Amino acid sequence: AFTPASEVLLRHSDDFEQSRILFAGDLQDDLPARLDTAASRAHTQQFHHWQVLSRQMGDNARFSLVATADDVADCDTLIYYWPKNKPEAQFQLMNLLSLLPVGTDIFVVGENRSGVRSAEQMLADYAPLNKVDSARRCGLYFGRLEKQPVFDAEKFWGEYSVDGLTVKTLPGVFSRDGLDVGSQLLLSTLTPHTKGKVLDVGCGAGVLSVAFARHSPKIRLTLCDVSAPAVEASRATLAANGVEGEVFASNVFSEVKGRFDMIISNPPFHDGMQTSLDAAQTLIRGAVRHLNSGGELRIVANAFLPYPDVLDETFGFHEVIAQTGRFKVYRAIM
């Protein structure tokens, strides 16, 4: 399996061979489907990861905000891939450890730069962890579950108000649940009393959608995101603001059916160049397939990323309708 975290595990292949493993956390590659095990299961809060894993693992791979007793059954080992954000890791480990049997082996693998060291303290009172020698930038930890924590997902819900808008959010929407500067720029280009079917692809907690609906109450909304927390947060946020709309999980346009008058998105900032290019291609190439005649695709994103070229390639040309010191709002028409 591809990732450095999975390479780490691969260096201890022999130990997982007779194990009945549950894989969870940031399941970036398909090691959960390939690792030689007595049995393998997975639970993820990411739709695209579930797509990949269930293709090979069927019902042994599950997707949902909250893992359940059944999702975890007949597993004597947990291999958890540490996520980038701590509240997400807390939510997931309490959820998972609260259901697995006392005695389950716990393995935690991640990157020091992503805060994997925080796991020790986090699990100190439940499953005492010890570091296993690994590559210098990687953290590999092991321990047995001694005491199950008590978990109640409802206590992790957050709620706040910004610009007269109520926002409900959950761990796992770590910088995409607010009225960020990029969102503000995108919003400034939308005119009041706009009409049509819309579709907000990079979902988040739905702040963009409820702010759009506030001045254009007739728009007909569809929201999608890969993250279960984002799907849950958005529905709650729409409801909390008297806004109707359909929200569902999707790997970009994988579950989107139909055409729209406008597609908007505030993608996350990429990391590399390839990850960035791919993300730009998928968004744009999927867009031409879901736009009514004369419909518009609108994207706000850092100017450094590769959207302009992808835009020209797909639509022939595009416009920069709004700009700041970092962001550009790109517009392309059907």
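By the numbers in Swiss-Prot, the shown part of chain A spans 3-336.
Looks like X-ray crystallography, 2.1 Å, at least that's what the header says.
Cβ atoms here come from the backbone N, Cα and C positions, even for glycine.
Experimental mutagenesis at this site is recorded by Swiss-Prot as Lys86 to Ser, annotated: Reduces activity by 84%; when associated with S-88. Within the same chain, the residues at least 6 positions away from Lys86 (mutagenesis position) whose Cβ sits under 8 Å from its Cβ are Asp28, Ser116, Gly117, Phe176, listed in sequence order.
Around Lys88 (mutagenesis position), the same-chain residues six or more apart in sequence whose CB sits under 8 Å from its CB are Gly117, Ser120, listed in sequence order. Following the DSSP three-state reduction, the secondary structure of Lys88 (mutagenesis position) is helix. Among the mutagenesis experiments that Swiss-Prot reports, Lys88 to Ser is described with the note: Reduces activity by 84%; when associated with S-86.
Under its mutagenesis entries, Swiss-Prot includes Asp202 to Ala with the note: Abolishes affinity for S-adenosyl-L-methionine. Loss of activity. Sequence-distant contacts of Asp202 (mutagenesis position), defined by Cβ-Cβ distance under 8 angstroms and a gap of at least six in the same chain, are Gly208, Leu210, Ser211, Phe214, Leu223, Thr224, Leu225, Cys226, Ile266, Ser267.
Annotation note: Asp227 (mutagenesis position) sits in a strand segment as assigned by DSSP. Sequence-distant neighbours of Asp227 (mutagenesis position) (same chain, six or more apart, CB under 8 Å from its CB) are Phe49, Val203, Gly204, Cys205, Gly206, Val233, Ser236, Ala251, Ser252, listed in sequence order. Per Swiss-Prot, mutagenesis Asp227 to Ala is noted as: Strongly reduces affinity for S-adenosyl-L-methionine. Reduces activity by 87%.
While the structure shown retains the original residue, Swiss-Prot records the mutagenesis experiment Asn268 to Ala with this note: Reduces affinity for S-adenosyl-L-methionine. Reduces activity by 80%. If you take the C-beta of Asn268 (mutagenesis position) and look for same-chain residues 6 or more apart in sequence within under 8 angstroms, you find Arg178, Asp182, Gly184, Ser185, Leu188, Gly204, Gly206, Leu210, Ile301, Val302, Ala303.
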